[PDB]
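For reference, the structure is listed below as structure tokens.
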Amino acid sequence: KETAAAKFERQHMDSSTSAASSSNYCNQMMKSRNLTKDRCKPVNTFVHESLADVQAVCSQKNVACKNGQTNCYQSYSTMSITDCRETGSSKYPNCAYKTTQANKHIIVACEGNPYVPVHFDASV
């Protein structure tokens, strides 16, 4: 029922803040966006740019995806992101995350008609 595009929006878009809210940000967002349901998702990135800006990346620099597919695109501009990485002390269901804020180029996989982000591949 949830499209691939909607799932990318749920897992990776947070336009509501310019940067990471706090040291707390990942613990809160990873649960609220339902990334801690069946396991602790080990690593996840949120993008603090408009949806339009992130969708636009599908028309930007074509690059190889990490899995070898060709449908990945790197932003020409840096973007505000937050990396969430599970701690070594993290035990499901109390999933614990290190929140790291950065400004980096993002790489997304795009699919569909219309052609939209469906997977967050990397930042660089």
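Chain A is numbered as in Swiss-Prot; the shown residues are, in order, 27-150.
According to its header, the structure was obtained by X-ray crystallography, 1.7 Å.
Cβ from N, Cα, C; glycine included.
Listed in sequence order, the residues of the same chain lying 6 or more apart from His38 (mutagenesis position) and placing their CB within less than 8 Å of its CB are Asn70, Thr71, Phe72, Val73, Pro143, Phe146. Here Swiss-Prot flags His38 as active site, proton acceptor.
Residue environment of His145 (mutagenesis position) contains 20 other Cβ atoms, counted within 10 Å of its Cβ in all protein chains. As annotated by Swiss-Prot, active site, proton donor applies to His145.
The substrate binding site annotation in Swiss-Prot covers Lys33, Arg36, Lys67, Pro68, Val69, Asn70, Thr71, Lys92, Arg111. Secondary structure at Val69 (substrate binding site), as computed by DSSP, is strand. Of all Cβ atoms in the shown protein chains, 12 besides its own fall within 10 Å of the Cβ of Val69 (substrate binding site).
What Swiss-Prot notes for the published mutagenesis of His38 to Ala is this: Loss of activity.
For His145 to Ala, Swiss-Prot lists a mutagenesis experiment annotated as follows: Loss of activity.
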Other CB atoms within 10 A, centred on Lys67 (substrate binding site):
17
